[PDB]
Amino acid sequence: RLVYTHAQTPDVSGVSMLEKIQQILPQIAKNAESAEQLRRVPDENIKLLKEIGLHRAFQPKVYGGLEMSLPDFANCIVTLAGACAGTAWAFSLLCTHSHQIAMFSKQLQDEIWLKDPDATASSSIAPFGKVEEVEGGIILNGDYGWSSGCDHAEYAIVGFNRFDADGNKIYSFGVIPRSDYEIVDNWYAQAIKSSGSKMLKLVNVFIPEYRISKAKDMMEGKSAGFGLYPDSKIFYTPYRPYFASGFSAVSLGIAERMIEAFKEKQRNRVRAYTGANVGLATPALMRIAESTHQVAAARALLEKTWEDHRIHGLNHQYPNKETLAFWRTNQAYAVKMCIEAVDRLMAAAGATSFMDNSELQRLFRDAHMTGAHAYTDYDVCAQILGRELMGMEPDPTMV
Amino acid sequence: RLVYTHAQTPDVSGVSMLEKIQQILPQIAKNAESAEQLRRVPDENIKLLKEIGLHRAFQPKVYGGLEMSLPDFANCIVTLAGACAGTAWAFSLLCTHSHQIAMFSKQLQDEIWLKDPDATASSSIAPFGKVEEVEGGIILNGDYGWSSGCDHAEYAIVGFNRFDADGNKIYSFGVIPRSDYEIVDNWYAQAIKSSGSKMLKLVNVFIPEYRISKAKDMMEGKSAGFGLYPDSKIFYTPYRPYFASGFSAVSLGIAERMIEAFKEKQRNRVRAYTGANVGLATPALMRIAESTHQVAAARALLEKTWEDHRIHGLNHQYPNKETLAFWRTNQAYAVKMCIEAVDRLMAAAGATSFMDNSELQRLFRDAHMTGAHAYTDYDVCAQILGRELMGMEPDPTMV
Amino acid sequence: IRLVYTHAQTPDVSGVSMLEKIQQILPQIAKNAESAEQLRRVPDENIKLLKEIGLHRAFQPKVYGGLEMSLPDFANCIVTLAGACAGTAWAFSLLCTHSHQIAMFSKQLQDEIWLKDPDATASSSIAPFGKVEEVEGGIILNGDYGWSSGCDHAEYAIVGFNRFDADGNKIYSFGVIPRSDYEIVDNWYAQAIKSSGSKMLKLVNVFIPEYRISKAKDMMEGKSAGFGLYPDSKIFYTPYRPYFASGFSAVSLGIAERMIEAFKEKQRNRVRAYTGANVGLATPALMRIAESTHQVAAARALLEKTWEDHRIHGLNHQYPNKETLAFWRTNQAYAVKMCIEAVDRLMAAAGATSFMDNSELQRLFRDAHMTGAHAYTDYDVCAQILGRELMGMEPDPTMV
Amino acid sequence: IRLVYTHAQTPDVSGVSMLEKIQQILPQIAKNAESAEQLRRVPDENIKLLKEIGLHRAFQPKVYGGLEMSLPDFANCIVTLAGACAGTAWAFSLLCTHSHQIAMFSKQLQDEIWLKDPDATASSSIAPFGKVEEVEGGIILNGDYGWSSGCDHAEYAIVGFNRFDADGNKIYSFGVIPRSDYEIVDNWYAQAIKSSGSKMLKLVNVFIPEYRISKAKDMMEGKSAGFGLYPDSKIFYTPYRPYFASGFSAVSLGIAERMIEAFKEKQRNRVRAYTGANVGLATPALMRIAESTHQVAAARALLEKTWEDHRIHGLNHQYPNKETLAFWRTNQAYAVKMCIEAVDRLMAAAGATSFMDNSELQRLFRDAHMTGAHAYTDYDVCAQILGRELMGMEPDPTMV
Ligand SMILES: Cc1cc2nc3c(=O)[nH]c(=O)nc-3n(C[C@H](O)[C@H](O)[C@H](O)COP(=O)(O)O)c2cc1C
Ligand SMILES: Cc1cc2nc3c(=O)[nH]c(=O)nc-3n(C[C@H](O)[C@H](O)[C@H](O)COP(=O)(O)O)c2cc1C
Ligand SMILES: Cc1cc2nc3c(=O)[nH]c(=O)nc-3n(C[C@H](O)[C@H](O)[C@H](O)COP(=O)(O)O)c2cc1C
Ligand SMILES: Cc1cc2nc3c(=O)[nH]c(=O)nc-3n(C[C@H](O)[C@H](O)[C@H](O)COP(=O)(O)O)c2cc1C
């Protein structure tokens, strides 16, 4: 029998990553409050999650990785997000970054992992950096904002633009060691506080050519690492859908938790002004129902989208324009529904739900934060998909 | 690779029912306009659909039936609805009625089908009839509204209440031959005109005990036909989810077609006033995108819900309270989203789209009609699901 | 003097207000509604009743025997009227608001139309499809001119077209032409507002003299041939467009307030077909009636405020600035949008019986949606218009 | 005299309207907003500025030196104020509206409060949690009384509780008590409207004499001990509740209008972080700015019309009937809902940077949502209130 309201446990001989997550969820949940005030992932959380080996979800097998299918991984993040959004978000990123690193030169991966198999990377992909072409590579300078989990990373992946002959943009990534940059703690946010999305500062950082890949190359299986893992079900696939797979996941995790948390607080709710017993009043019930439907519908769409990714990966098959448009955008619609579903409940939650000591207020905030990311902006997404459906050239103004 | 915007063709060897539908879809589509003025399904359409054997979708195998899985059938109705909603709707009902007949006595099924293997039944399940208990059965009298396809049926299934010693409602159905009732043609509607939902008139109709089953019995596998088909993947299952499976189906069919129809008419559109080519303007695109997303999300939820029906059927497993609530209501949420998606497009359609000679106007009407059936009313559904989620006793005021 | 949230308040005038006069004839209009739908135009009775109370002279200059009603007072008669037959209200509103435009043409033209017959009115078709040849003394116009509400009951038609400069740039103009110069082609088969008789005008080598031709821009800025003719008037020193298009939102509002009333009446006694239960007062129904009431009351407030602004401007002989003009162009579109939300919220709890031919809701629902399909009520266009203005951007010549 | 859609119109009444006086001090209020949020109450400066212009005497009777402002004029001050610091506006609104209620108590009580100190104000906690013993001459009340906006700046508190009939039915009453009779407990750690200082009052064996106790029903129907005291006043012959709860929607509107302005400012120069192109004027953004503008203008129209209704009623010393009362109870709830939709439509295009502590939007978004979480602004309850009334049903004693 299927389950509509949450992740179904892959019954497998040998216990699943998702069960392993489920056992440690109470601890995560209890640190949630002190994680918010810490403005990063508490050391305990990292240690627990790494202990179950989650961070090696997308690490190639040759280095001791699991190579989880997207669905299985997504669902761990969703489940995780239910307990601490910021943790789930940050940790998702640390994880999905290995899937990218896996497309770089064999030499780079060897450098990172043969040395330390538990090493991970945070990122800052927005190309703010000023780049000088020296011989052998580049020198990069810049302030690189928004690096979730950067405190717990040994490397960072960093985005920038290079130019060819007709000084055209060549969008590239560089992997750099933790010693090459300072973490500046300017992370004072109002949602997903626990993700530690501090900013990386880069001063005359040299990056050799072998730690630099073209984005386009990693979208189309032409990067230096292509063909390295001929048996893998997850590497013969565009880098971006994976890396960005966390946002919607976290968002959905929040939504499903909101429903549960709202239901718990709803049962016993009294009317301040009259004293009457009001937890089972029809309006409340209808909201719980509709939000349940809405996130169930969102989970269906994400589940179907993830299956699509998995199937493609299995078959070592790069998607076409249309499927690519859908993979870029369905997640944004999912995120959008999930927020509608959180809002519908928060709106019936009453004043007490906005107190610091109430969980709803944090879920509500975090939920909204998931729709503020560049990759989840639905205005941009509607235009992307739309243009594709009418068979129009893409707008280079968005991506 | 998965498909977001429509039914995926089950790549069997040989001809799937769905391909067979797809080949006849142009003809159905061309009769659509004269079907609307006919106020019932044109004889051609019935003949074409019966020829491909679709009406035997849920007929037991022993009488020459196919015993299609719910998903496979649902998807034929969705596809069909894209060409003529009223046809798809009416015909869906004529089909899903066999699934119910199949739970009646062996004697009844023998009576209907050994005699004529192509016979089908229309229905009127709202218990308006006055019922006298005579010995050996009942005499029923009543005007029975809303019998989709009743012009093309050889039997009608007809709902009524019988009473205990306690004098409590026992909701029952009776199958009655076409000779036992007059079709009154009072079907003047403003949507799904082609369904021929005329009203059955019953005057002192006698119904023998063997043509009468309790609804509750068919919900719980206790009706006279339980056990008859020990190998069947579709009869060990409550009757209602199958019978009502066509509404959301039709509704989805209509939505997917709107998006196609809108896109076609959109390309070349000029502003009436300023005379400007305007088919590719950003707002239109964004509506095409989001309606696309919306119905895709609906399709995902229905596809997931149907899988759940299929799985249960396979395992001869009757669902529990919770899954039952979800099966009762997810369809209603799907219908709701589908109508939102139609409305979002009809609203950018401009005045020309409301002309009799435009398809959009019919799709828009028919789409709305699908949310007006008793089983798809979302207000009632949210209350049903809601009460279940909070662990409340059901409200006998709705069902 | 308590305010009223759910409908037009009756102006205590001297003598009998136009709105009371409408209110007395509303039953008759309402009883013809069903046969008007099958007639595909306004029934002769309705025209005769409405003209008898003098409504068609709502915007006719006083010198010819007109009333010169303020926008709010007129709008509110349409809203009320629309409650009984949307198509009648819509058609008739147009026949009415056309005089306000005629009043900006040459004194000679007005004299021609009204000194001859004071009850004469005009239908229109303003979308510039016509092919236009510049002959000397005026133009020859040819074209099929769609969508002329009330055109069966009109003696003239106002017709839109483009002329060109030296430099070949569009000069959007209107011409008033007699009923004898065109054929009404009956291609009006619609699924909403059937009774408006929006048939299409056919024009074959119609000659139009220069004096029956005004520039749209001139009528927007008080520069047309009729500017200054009525120095005491509270309604002519004002751009033509806001008035002419004032009817759409009005009708749309009329339909919404009526839906609420109609839904309430049918709701009381409603049963579930399935359970047998008397279900008219169930909390979900109540909440929908409430929220639809709030939503249309909120639309009414925005329209009433917008109308006041038109009135105030007209009083002061003051042409609005860019910002107010943007608001006048678009507030009505938002109102129309809310009204349709309000109708939908109710039709969605209406059940299957409400979609029958013999039910009023089905008509109101259809009509309500038709009011948001007009080119002037399209909200996507309006959001862009108002948006550009608020950010201080040049207007998009792509829409208007 | 041209109307304004996007904000309060300045009442031209020459000399300085209260609203102008507000507008001059708004920059200061705005600059303290950030440190007010961390203070979790209204900064002493803000109180001092606002009291200096005399705003707190908005509803104080004239005999004590009050202004007796009309509801519209006051409401609009709160709206304007809320644009700069919601929590200030909210708290101060309450301190203000409480005088309107005090004005219905015995002449002796008002004399006690104001003849002594004419600047004295009261905070409240109206939810009847208190346990109440009937002693002779009055009551002894005990309880923890949550949510007392501005309670740090008040000299008295108004406190709600239930007493009982012969056959012991709830008699809902209010008691005014001096600041010495209760402790302020600082448990106010919220995530919205932080600056309102809505701390909780603790009451230990507080004695309340009969003359500082009024029945709520009496103050709803002009039967309280202070009825008739100000025979010339335009604002006291009116149920107490619509005035006291007038601030919430007002604040909520204030925040919305400010969101639009704030969003517009930040939108202009917004690049993509991803591609590299002036993204501030993209069509989606424009349309959201447009539609939110329309939505809050429509909300403003409904509140403005509702306020006028209160004003007209007050003028005429006329207590409203069931229907208008249902509307006054609920329109504000709809207004608040629209305002939050409008805020959300913008916050959703605002991008990640808008959720930083150093961004104003994030605070506006939070505060905006908080206004819809009060017991009087809950729309579910409101739809059921209005709905039942419209269908002519007895009220549900389960909500109020
Ligand atoms: C109910 C209906 C009646 C109309 N009546 C008139 C009319 O009498 N005169 C006129 O110029 N346009 C009329 N219009 C047409 C519009 O002005 C405009 O040309 C049309 O809405 C263009 O929309 P489109 O993009 O669907 O073609 C009417 C439109 C509809 C909605
Ligand atoms: C398009 C249309 C077709 C219908 N066809 C049938 C049918 O054939 N058999 C049936 O028992 N009920 C049919 N129903 C009626 C519903 O089962 C139910 O009686 C009706 O929705 C009651 O809704 P109401 O509250 O408006 O009466 C149909 C309803 C509509 C929407
Ligand atoms: C921002 C905030 C401030 C409030 N300030 C007051 C106040 O000063 N006086 C008062 O009686 N109630 C105040 N209320 C509390 C409400 O009157 C009511 O008791 C509370 O909203 C009950 O809602 P609940 O169901 O969440 O408990 C306030 C509520 C919130 C939203
Ligand atoms: C919660 C939060 C965490 C983020 N974490 C990262 C990250 O770790 N790496 C990264 O490259 N971008 C991250 N982003 C930033 C986005 O990729 C992007 O630069 C940002 O959303 C731009 O949006 P804006 O238009 O508001 O500037 C994050 C954004 C938010 C919503």
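Heads up, chain C uses Swiss-Prot numbers, so what you see runs 23-422.
Structure method, as recorded: X-ray crystallography, 2.8 Å.
From the backbone N, Cα and C atoms, a Cβ is placed for every residue, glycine too.
What Swiss-Prot lists as FMN binding site is C:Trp112, C:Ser146, C:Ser147, C:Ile148, C:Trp169, C:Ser170, C:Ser171, C:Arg292, C:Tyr296, C:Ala374, C:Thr375, C:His396, C:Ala397. According to Swiss-Prot, the mutagenesis experiment C:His120 to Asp or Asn carries this note: Loss of hydroxylation activity. 7 to 10-fold higher rate constant for hydrogen peroxide elimination. Among the sequence features in Swiss-Prot, the mutagenesis site C:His120 to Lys is noted as follows: 170-fold higher rate constant for hydrogen peroxide elimination. Summarising the annotation, Swiss-Prot assigns substrate binding site to C:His120, C:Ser146, C:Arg263, C:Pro264, C:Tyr265, C:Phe266, C:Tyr296. Under its mutagenesis annotations, Swiss-Prot gives C:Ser146 to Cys the following note: Decrease in rate constant for hydroxylation by 45-fold and decreased enzymatic efficiency at pH greater than 9. Experimental mutagenesis is annotated in Swiss-Prot for C:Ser146 to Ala, with the remark: Decrease in rate constant for hydroxylation by 6-fold. According to Swiss-Prot, the mutagenesis experiment C:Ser171 to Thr carries this note: Increase in rate constant for hydrogen peroxide elimination by 8-fold. C:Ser171 to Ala appears in Swiss-Prot as a mutagenesis experiment; the accompanying note says: Failure to form reaction intermediate; when associated with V-396. Decrease in rate constant for the formation of intermediate by 11-fold. Increase in rate constant for hydrogen peroxide elimination by 1400-fold. According to Swiss-Prot, the mutagenesis experiment C:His396 to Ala carries the following note: Decrease in rate constant for the formation of the reaction intermediate by 100-fold. Denatured above pH 10. Recorded in Swiss-Prot as a mutagenesis result, C:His396 to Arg carries the remark: Reduced binding with flavin. Lower rate constant. Denatured above pH 10. Under the heading of mutagenesis, Swiss-Prot lists C:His396 to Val and annotates it as follows: Failure to form reaction intermediate; when associated with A-171. Decrease in rate constant for the formation of the reaction intermediate by 300-fold. Denatured above pH 10. Annotation of the published mutagenesis C:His396 to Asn in Swiss-Prot: Decrease in rate constant for the formation of the reaction intermediate by 30-fold. Denatured above pH 10; the original residue is retained in the structure shown. Here Swiss-Prot describes C:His396 to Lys as a published mutagenesis experiment; the accompanying note says: Reduced binding with flavin. Lower rate constant. Denatured above pH 10.
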Report summary line: Cβ neighbour count within 10 Å, max among the binding-site residues C:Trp112, C:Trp169, C:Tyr296, goes to C:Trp112
**Report entry** Cβ-Cβ neighbours of C:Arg263 (substrate binding site) (radius 10 Å)
**Finding:** 18
**Report entry** From binding-site residues C:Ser147, C:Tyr265, C:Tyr296, C:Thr375, C:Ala397, the one whose Cα lies nearest C:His120 (mutagenesis position)
**Finding:** C:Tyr265
**Report entry** Rounded distance in angstrom between the Cα atoms of C:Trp112 (FMN binding site) and C:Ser146 (mutagenesis position)
**Finding:** 13
Query raised in the report: For the substrate site made of C:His120, C:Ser146, C:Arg263, C:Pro264, C:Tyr265, C:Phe266, C:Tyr296, how many Å separate the two farthest Cα atoms?
Result: 52
Report summary line: What remains of the recorded positions C:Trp112, C:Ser146, C:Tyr265, C:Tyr296, C:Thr375, C:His396 after requiring a CB under 6 angstroms from ligand 2 is C:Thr375
**Report entry** Other C-beta atoms that fall within 10 angstroms of the C-beta of C:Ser171 (mutagenesis position)
**Finding:** 27
**Report entry** Of the binding-site residues listed as C:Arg263, C:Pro264, C:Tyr265, C:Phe266, the one whose CA lies nearest the CA of C:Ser171 (mutagenesis position)
**Finding:** C:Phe266
Report task. Using Cβ-Cβ distances, find the residues under 8 Å from C:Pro264 (substrate binding site) that belong to the same chain and are at least 6 apart in sequence, listing them in sequence order. Result -> C:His332, C:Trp350, C:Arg351
Report task. According to DSSP, folded down to helix, strand and coil, what is C:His396 (mutagenesis position)? Result -> coil
Report summary line: Close to C:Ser146 (mutagenesis position), taking Cα pairs within 10 Å and only the binding-site residues C:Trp169, C:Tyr296, C:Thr375, C:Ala397, are C:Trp169
Report task. Mind checking which of C:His120, C:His396 has the fewest other CB atoms within 10 A of its CB? They're the mutagenesis positions. Result -> C:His396
Report task. Go through C:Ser146, C:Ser147, C:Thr375, the listed recorded positions, and name the one with the sparsest Cβ surroundings, counting other Cβ atoms within 10 Å. Result -> C:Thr375
Report summary line: Result for ligand 1 contact check over recorded positions C:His120, C:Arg263, C:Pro264, C:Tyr296, C:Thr375, C:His396 with Cβ cutoff under 6 A is C:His396
**Report entry** Shortest C-alpha distance to C:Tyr265 (substrate binding site) - which of the binding-site residues C:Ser147, C:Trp169, C:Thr375
**Finding:** C:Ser147
**Report entry** Spatial neighbours, same chain, of C:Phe266 (substrate binding site) - Cβ under 8 Å, 6+ residues apart
**Finding:** C:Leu116, C:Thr119, C:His120, C:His122, C:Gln123
Query raised in the report: Which whole-number value in Å describes the distance between the Cα atoms of C:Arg263 (substrate binding site) and C:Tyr296 (FMN binding site)?
Result: 52
Query - Rounded to the nearest Å - Cα separation of C:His396 (mutagenesis position) and C:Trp169 (FMN binding site) - result: 10
Report summary line: C:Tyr265 (substrate binding site) has its Cβ surrounded, within 10 angstroms, by a count of other Cβ atoms equal to 24
